[PDB]
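One structure below.
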Amino acid sequence: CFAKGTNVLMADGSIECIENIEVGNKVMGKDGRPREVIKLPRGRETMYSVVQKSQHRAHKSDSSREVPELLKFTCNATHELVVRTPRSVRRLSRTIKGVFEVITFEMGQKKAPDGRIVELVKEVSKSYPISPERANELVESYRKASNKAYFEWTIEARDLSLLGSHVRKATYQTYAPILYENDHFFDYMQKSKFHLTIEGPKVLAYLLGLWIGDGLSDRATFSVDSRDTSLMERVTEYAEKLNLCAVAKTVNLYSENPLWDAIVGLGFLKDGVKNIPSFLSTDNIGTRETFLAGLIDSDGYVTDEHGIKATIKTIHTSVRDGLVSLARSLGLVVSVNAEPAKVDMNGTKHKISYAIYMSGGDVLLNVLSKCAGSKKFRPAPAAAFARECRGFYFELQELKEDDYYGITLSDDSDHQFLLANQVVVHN
DNA sequence: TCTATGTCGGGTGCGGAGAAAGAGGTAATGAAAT
DNA sequence: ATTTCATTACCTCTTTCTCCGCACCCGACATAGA
Ligand SMILES: [Ca+2]
Ligand SMILES: [Ca+2]
């Protein structure tokens, strides 16, 4: 039971406003599979604000500094949040009125304002007199009573408050990568031009990538750093592959050019300016990743200082947003920084600069391995790497008793779908 | 007369490295509930 | 006699924010096609 206007993520990949979902359509299941709707719960009740927490500070001090889009939804007071919480245990040692210990996060119960007995996690202490192997055992056990390193459980907004203090902070929600896979990049290509296949959609994507970053906004041409040979080469090789030919430099690709019939066809360039089309967020993952590599080789530097990551820049909002979702559909974590439209004495006019940040170790490394940049590339993950739903902490603020719009999932499903934003919610 | 692709000039985007702020995790510590 | 909880101060880990100029881009126009 959400708020009127809350954007959902339809099964086919689309996006619709909860307030339009008709009984018999299919929302997006966290695993990529459809969730059938049958009941459309409606009515009023006190609402709740759920918004992610972020080390964003800018707006607090200065006003008119754009507010950060940040993952949020507004549900009713009884709605079940799909939360998660770490299984922790620390051996604290202490002295009371005169005279070890083992504190843990356990699965427990607690009394609500009403009779209601809600399940949830609570900090549990248990210690004996200093006057050895006990506290050890009292732990080893907790460590060997499960594989999961967390508890997956649900809790209604109105009950979060009953949560402890330690636990309450340790508790976070999640947003699942978009595993669904459309083939709107594939069918397009084949649905057109006298193409050459086997890696077609690939090199295409990579180039489609570059272009976005370093590519003139009126034709299939682009800059490349002469110093980076691997890149220099990748374009060459790839160009050849697509069946086309070749400080800083501009490289043109002449054969009636495929690339252009892409930058147009799939709408990478929208009525004049550049833009990472939406569809891309829900097409063959690989494709996605490639398209990213390109964009990373083109414009975005990489570092490992504090764990692998890649920062991309740009001033067109279209690209901003577009990149955001795409990276977010890949299960990469992403935050956006915006630089003001400063005007300097050195006589210059600067516009609002957006710097998109991305991280995720193994998930990212799988992108960077497909890159050519001398300084961008990173060897692919040895074995299989996680593409697990990403967690996030959040604030909850009480609200107005307003109307709610809801949908109930088939009496036989995970009862969890993805909101357009990709945050996992319970029906 | 009307679409691509050389190529030329003023000015802005964003390239690049870090340091520092926040967030939650850890432990410490005191007083009340069980 | 433990076991329950908040809160506080500090440590760990990532992620926001900034600082500033010059070389790379965008914008334009001419010109070859058609
Ligand atoms: Ca660029
Ligand atoms: Ca570049």
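So for chain A, numbering is Swiss-Prot's, and the shown residues are 284-382, 385-416, 419-533, 543-551, 566-737, in order.
In case you wondered, yes, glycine gets a Cβ from its N, Cα and C as well.
Looking at Swiss-Prot, the entry for mutagenesis of A:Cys284 to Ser says: Reduces splicing reaction speed. Inhibits splicing; when associated with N-362; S-737 and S-738 in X10SSS VDE. Its Cβ taken as reference, A:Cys284 (mutagenesis position) is surrounded by 23 other Cβ atoms within 10 Å in the chains shown.
On its own chain, A:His362 (mutagenesis position) has A:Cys284, A:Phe285, A:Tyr331, A:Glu443, A:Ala444, A:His736 as residues at least 6 apart in sequence with a Cβ closer than 8 Å to its own Cβ. In the three-state DSSP scheme, A:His362 (mutagenesis position) is classed as coil. In Swiss-Prot, a published mutagenesis experiment is listed as A:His362 to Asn, annotated Inhibits splicing; when associated with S-284; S-737 and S-738 in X10SSS VDE.
For the mutagenesis result A:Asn737 to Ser, the note given in Swiss-Prot is Inhibits splicing; when associated with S-284; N-362 and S-738 in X10SSS VDE. In the three-state DSSP assignment, the secondary structure recorded for A:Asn737 (mutagenesis position) is coil.
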At a 10 Å cut-off from the C-beta of A:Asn737 (mutagenesis position), count the other C-beta atoms across all protein chains.
21
